[PDB]
Amino acid sequence: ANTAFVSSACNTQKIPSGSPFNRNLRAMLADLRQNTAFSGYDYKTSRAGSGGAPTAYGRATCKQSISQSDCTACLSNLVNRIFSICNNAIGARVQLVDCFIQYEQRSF
Ligand SMILES: OC[C@H]1O[C@H](O)[C@@H](O)[C@@H](O)[C@@H]1O
């Protein structure tokens, strides 16, 4: 399962420390993490915010040629890196070798 970095794009705008966004955001990334291998190696989902925070939309794809476990693995690898890559942003795309994730505060 190849998890080497390929490309990234980051919002100039960051999630405020403590922002309620953090929760539905993370909660959504796990839906991506757990379900893409089985929803066809490219999968989108969302999470409505509470307490004034926006809704969160994201998409995730795996290298078709990789396995379901290796698809689920890369995304986990990516989820714990996408915040660092983009310094806690209100939206982002990250491309690694075997898998892709994007998240934003609107629909895309
Ligand atoms: O994909 C993340 C980022 O990419 C570009 O910078 C723009 O489209 C932003 O508005 C978006 O948040």
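Residues displayed in chain A correspond, in order, to Swiss-Prot positions 27-134.
According to its header, this structure was worked out by X-ray crystallography, 2.6 Å.
Cβ atoms are placed via backbone N, Cα and C, with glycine included.
The domain 'Gnk2-homologous' annotation in Swiss-Prot covers 29-134.
Swiss-Prot lists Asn37, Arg119, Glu130 with the feature alpha-D-mannopyranose binding site. Within 10 Å of the C-beta of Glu130 (alpha-D-mannopyranose binding site) we count 19 further C-beta atoms, all protein chains included.
Sequence-distant neighbours of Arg119 (mutagenesis position): residues of the same chain at least 6 apart with a C-beta under 8 Å from its C-beta are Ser33, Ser34, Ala35, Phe126, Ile127, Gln128. Here the residue is the original one, but Swiss-Prot notes a mutagenesis experiment at this spot, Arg119 to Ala: Abolishes binding to yeast mannan.
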